[PDB]
Amino acid sequence: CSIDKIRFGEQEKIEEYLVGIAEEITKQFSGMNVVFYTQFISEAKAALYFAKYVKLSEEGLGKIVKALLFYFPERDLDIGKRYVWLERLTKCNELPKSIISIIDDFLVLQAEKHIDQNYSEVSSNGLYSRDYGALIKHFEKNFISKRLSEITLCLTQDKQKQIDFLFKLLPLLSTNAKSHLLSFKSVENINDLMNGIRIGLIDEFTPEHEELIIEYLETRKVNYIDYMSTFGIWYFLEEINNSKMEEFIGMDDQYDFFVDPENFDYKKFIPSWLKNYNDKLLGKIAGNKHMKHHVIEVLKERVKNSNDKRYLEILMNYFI
Amino acid sequence: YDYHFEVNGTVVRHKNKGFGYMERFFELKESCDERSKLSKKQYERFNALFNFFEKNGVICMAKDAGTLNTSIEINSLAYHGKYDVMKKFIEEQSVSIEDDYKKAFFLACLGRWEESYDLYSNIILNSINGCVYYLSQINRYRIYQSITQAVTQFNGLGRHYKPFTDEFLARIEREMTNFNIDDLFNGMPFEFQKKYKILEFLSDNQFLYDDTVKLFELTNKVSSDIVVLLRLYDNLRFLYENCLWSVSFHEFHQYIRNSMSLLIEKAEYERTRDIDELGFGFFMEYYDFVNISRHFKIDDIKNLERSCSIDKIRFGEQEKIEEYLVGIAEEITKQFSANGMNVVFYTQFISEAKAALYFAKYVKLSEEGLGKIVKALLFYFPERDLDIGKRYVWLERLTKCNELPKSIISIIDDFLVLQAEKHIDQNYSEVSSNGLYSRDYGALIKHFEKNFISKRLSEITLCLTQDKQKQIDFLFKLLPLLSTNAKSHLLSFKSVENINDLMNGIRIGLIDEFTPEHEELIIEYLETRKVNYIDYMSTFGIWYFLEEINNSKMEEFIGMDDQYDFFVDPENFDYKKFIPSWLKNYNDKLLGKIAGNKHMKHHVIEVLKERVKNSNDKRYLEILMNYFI
Amino acid sequence: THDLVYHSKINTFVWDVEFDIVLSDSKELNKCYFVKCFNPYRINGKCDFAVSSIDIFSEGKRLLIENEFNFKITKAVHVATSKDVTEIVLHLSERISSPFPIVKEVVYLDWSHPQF
């Protein structure tokens with residue numbers, strides 16, 4: 001169903017219920033009752049998830065976001081899952097200044113955790129603090145994090161995780177802090193290349209970057225006898241014109257489909273893939289005229305035998 | 001509650017504090033060396049216990065669980081519809097009271113409810129362990145309820161029937177006056193109430209609330225399916241092997257309906273989720289087929305078909321299912337071909353026969369069994385249940401998994417000849433609910449035998465005269481089945497002088513190619529309509545589109561009827577006048593031709609896109625997806 | 001009009017109302033209703049195009065349409081309540097833009113087809 005098209009009544013009572021759930025989250029994780037928590041965390045999680053469809057006031061939204069980010073146990077909400085909840089919350093309420101400040105405080109706390117070497121962010125959704133920073137910079141094009149950049153300036157070499165962490169959040173920093181970070185952090189591994197392309201530090205791939213990609217692919221190939229999908233998307237998109245990518249087809253199916261549409265067997269195509277592709281990549285796939293009919297058949301089968309409306313939306317908008 | 005027995009045949013200790021007698025029994029059963037120690041009486045008692053546990057399908061404890069073969073086997077004549085065997089059993093003299101209890105159940109299953117009630121009363125008289133006495137009381141109350149409900153239904157409802165004589169009805173009403181089923185168990189000897197507590201639920205109005213409420217696990221989205229199926233098999237076996245009449249009540253039928261439907265829907269959901277993730281489940285067998293046929297109405301089967309892709313449900317034990325279908329066909333023939341129609345039995349049995357023949361579309365049927373089923377459905381199936389159109393639908397469904405053989409074609413031709421012969425009377429007319437008539441059977445025959453010619457129908461047309469117009473116009477819809485000489489004889493009996501005669505001939509199939517005089521007839525009609533401007537117009541527009549007219553002068557009538565212009569000259573049509581509802585009237589052929597026109601295909605594509613985006617209409621969406629019009 | 005249903009597969013209506021109509025030849029039929037059958041899979045001849053077949057039943061018996069059935073609705077009577085539903089019938093006929101906008105019952109022959 002298209003729940004976003006359903007009108008939610010008594011939105012003030014719903015907001016009060018959500019705010020009360022937020023207060024209970026703050027209380028239970030500031031004097032926690034394990035037995036009560038077991039039953040109530042599910043309801044709090046579902047309420048916060050479903051709150052994406054209800055407009056919220058600044059104070060209620062702030063309380064909910066604070067509870068979700070800080071006082072919602074990580075045992076039930078990964079960093080990526082927490083980000084998913086937050087971005088859903090922004091759906092009906094564009095990120096205001098107060099919520100942006102809350103996210104900035106969360107990011108500063110994350111950097112402080114990264115100050116300790118043992119810290120590491122685990123997320124099944126694949127989203128990390130860099131996603132929160134990207135959201136902050138998305139809802140305001142120019143956002144300077146005073147505290148994050150201040151941490152950046154006071155940075156030293158002894159910290160290895162902190163340097164990369166603050167690197168992933170470059171767009172939220174200040175000129176001097178970003179200059180120091182770049183002088184300290186150099187794009188030298190695949191993850192650094194990805195982070196630079198994401199934050200926008202690098203726009204085009206130089207021979208060195210393609211060499212790093214090829215070395216990664218060589219390692220994968222030698223071992224064989226997320227990353228591959230990204231490289232396949234880039235190659236199909238023509239952002240990488242090295243043309244030596246086809247040497248590495250046979251490990252993952254998305255890469256084979258993207259790099260060489262004609263040679264890819266389509267009995268191994270995953271319809272779910274079409275949900276990850278953005279508008280522009282979807283249009284490129286539709287206009288490829290090499291897999292267009294195969295993806296058309298996949299979308300037809302998904303529209304018929306599946307209840308997901310995303311496939312119908314994709315087929316009707318891009319005729320993929 | 002000292003132990004909990006899995007539906008798969010394994011025990012697990014729980015709520016037991018003393019010695020683990022179940023584990024000790026299983027250990028003793030596993031090793032005969034430990035068994036040898038038991039005393040003689042204890043040895044025989046252990047042997048009896050082992051027989052009981054093997055028969056009831058209890059294998060071992062949870063820890064010992066291994067390759068568990070959980071195969072359903074309901075040992076009951078009533079379950080398999082062995083009606084002839086049930087009648088033979090009732091005819092034979094009953095040696096004991098257990099055979100009398102079985103006889104009463106079989107009489108209930110055969111619609112002989114008065115005899116069953118009298119036999120239950122006799123068993124009650126002669127049975128006072130008391131288990132058969134209690135079960136007979138329960139079944140007699142159930143049969144009394146069934147008789148009361150049947151009397152009410154017959155009073156409310158096609159011909160007035162009185163299966164139960166008013167004297168017998170009054171006698172049973174007096175005998176069951178102020179009769180309490182709740183107090184039946186509490187009034188039994190305390191030794192019985194202790195030994196046979198497990199039978200308490202048989203005196204309750206509802207006994208499947210636990211089983212039904214456990215069906216919500218099939219609706220989850222995050223094995224439950226095997227648990228539900230094995231629980232259903234357990235209930236079926238207990239209710240049929242023990243000869244309990246509550247197996248025929250609406251509660252149990254509804255429980256089976258819900259369980260089977262939710263199981264199939266869960267399998268379909270798993271299939272679709274797996275297709276979405278891996279990018280490319282419910283294996284039905286003889287017992288599943290029998291349960292669906294017996295406990296499902298046709299509406300429930302249709303709901304299953306529309307909800308899920310039952311074509312993806314592989315059907316097993318197909319020889320057993322074909323035996324079931326042939327037995328149902330034989331019973332239909334006996335009930336109607338002869339004069340042995342039992343009203344009470346027929347009421348219940350017709351639904352199961354209908355559902356079985358409807359569900360048989362998914363089963364591969366042998367040629368001889370297919371012929372038996374086809375003949376039973378065509379000829380001996382009562383018209384008050386399957387009319388001509390419904391019977392044709394049932395028959396055509398059988399061609400999905402069995403291409404029409406020559407023998408089945410001959411059977412259909414026999415049916416067609418009999419239908420024509422029934423038309424000698426000027427008052428007899430085919431009554432159909434689906435809108436399908438004998439011409440539909442002829443069309444199917446030609447579909448599977450394009451050059452097949454019916455000799456007897458040809459003869460019937462070669463004997464026709466100007467008097468019996470009913471036979472004449474009946475054979476007109478069967479023109480393809482007729483021979484050349486018969487076709488010529490029939491054609492002379494209609495005139496196409498005016499346009500309306502041409503329309504009638506085209507609708508009935510008299511004329512399939514438009515002769516130039518036909519085109520000129522259409523043209524003069526167009527001229528008259530154009531002159532009078534200051535229903536068939538769309539028909540002629542489609543015919544010109546369909547290349548059924550090569551006159552090439554119809555264009556003179558462009559500019560007044562939107563559909564006509566849209567069809568004659570798709571390029572010049574103004575599509576702001578296009579009505580998308582038109583696409584909801586064309587059949588597959590016309591829509592495909594429109595899509596393949598290579599002209600106006602983009603206009604229809606954009607109109608369908610607008611419709612799908614603004615209304616989310618599944619009809620428009622499927623039109624766009626199938627023909628891509 | 002509480003029992004009125006709009007069948008969108010074939011954009012028609014299911015309503016328990018009989019009709020009194022006058023054809024183009026002044027003929028009078030009384031207590032006549034229509035039954036639609038949506039049959040896309042129907043075995044079609046050369047000149048058959050329509051997806052659904054409509055039968056006319058007057059006084060409980062169907063009629064053979066041997067002539068042009070151009071007709072106008074003169075009266076519409078609801079079975080459950082004798083209230084005249086004519087004007088609503090004309091409104092729906094104008095809105096639908098389809099032959100026989102109101103039908104006594106629609107028989108869907110797609111789900112019972114072997115090819116479904």
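Residue numbering: from 1, along the chain as shown.
The backbone N, Cα and C atoms fix where each Cβ goes, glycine too.
Under the heading of mutagenesis, Swiss-Prot lists C:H7 to E (Swiss-Prot position 17) and annotates it as follows: Complete loss of the ability to inactivate the host DSR2 NADase activity. Annotation of the mutagenesis experiment C:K9 to E (Swiss-Prot position 19) in Swiss-Prot: Complete loss of the ability to inactivate the host DSR2 NADase activity. For the mutagenesis experiment C:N11 to E (Swiss-Prot position 21), the note given by Swiss-Prot reads: Complete loss of the ability to inactivate the host DSR2 NADase activity.
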Proximal but sequence-remote residues of the same chain as C:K9 (mutagenesis position) (Cβ under 8 Å, at least 6 apart): C:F38, C:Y108
Chain-internal residues, separated by at least six, CB under 8 A from C:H7 (mutagenesis position): C:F13, C:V14, C:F38, C:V103, C:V106
Set of same-chain residues at least 6 away whose C-beta sits under 8 angstroms from C:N11 (mutagenesis position): C:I96, C:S98
Mutagenesis positions near chain A, Cβ-Cβ under 8 Å, from C:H7, C:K9, C:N11: none
Reduced DSSP assignment, C:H7 (mutagenesis position): strand
